[PDB]
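A.B. asks: What follows is a structure written as structure tokens; I'll ask about it next.
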Amino acid sequence: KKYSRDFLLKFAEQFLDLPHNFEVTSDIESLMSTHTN
Amino acid sequence: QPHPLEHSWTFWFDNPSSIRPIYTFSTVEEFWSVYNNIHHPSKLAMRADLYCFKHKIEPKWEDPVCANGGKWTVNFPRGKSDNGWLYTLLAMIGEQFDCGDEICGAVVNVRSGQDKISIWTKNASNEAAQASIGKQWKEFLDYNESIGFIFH
């Protein structure tokens, strides 16, 4: 499975929502974007 | 129908205020879902390290094949590494390196005077594979100057 940069970028704006199984613990709150979805 | 990546990849984070796994993603859609919700390097705290390594490769002493291997490093002005980091990630997960089987993962180190991005590789003594990775990375980035290689 190979994907060019332009092919990967075609999906970028279509997936703004954090996965529901992504756990945001207190010690990694500083990693999260200022705005999350 | 999601687009599976050839490998699963794990983000790891070393918070300055040690190295913790964040999330393992296995598709293009999962990559963007996470990438669009974590800070780009321009907004990470000083002394933070953000890692993206192939699943089950720890960026630690636990995996000497990678920990004692090669490292390709590029320096950016502080806050000017965002595109270099993204393009490095897309090249890795997209399996665009001819010698990508030697690539373990990449890390961005946010520091006071500069942002550093490194690719950790296996088989540092394979001169041809390391040269191929360094040359291709400079093409993926189109960087004018210093791409440095280190071997322990």
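So for chain B, numbering is Swiss-Prot's, and the shown residues are 58-74, 85-219, in order.
Every residue gets a Cβ built from N, Cα and C, even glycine.
Swiss-Prot lists these features:
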- B:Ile89 to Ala: Strongly reduced eIF4G binding and impaired ability to support cap-independent translation of mRNAs; when associated with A-70. Strongly reduced eIF4G binding and impaired ability to support cap-independent translation of mRNAs; when associated with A-70 and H-154 (MUTAGEN)
A.B. asks: At a 10 Å cut-off from the C-beta of B:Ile89 (mutagenesis position), count the other C-beta atoms across all protein chains.
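C.D. replies: Total other Cβ atoms inside 10 Å, all chains included: 21.
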A.B. asks: Please report, as a whole number of Å, how far the Cα of B:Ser85 is from the Cα of B:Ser74, with 10 residues unmodelled between the two.
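C.D. replies: With 10 residues missing, B:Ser74 and B:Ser85 have Cα atoms 11 Å apart.
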A.B. asks: Translate the DSSP assignment of B:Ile89 (mutagenesis position) into the three-state scheme.
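C.D. replies: Its secondary structure by DSSP: strand.
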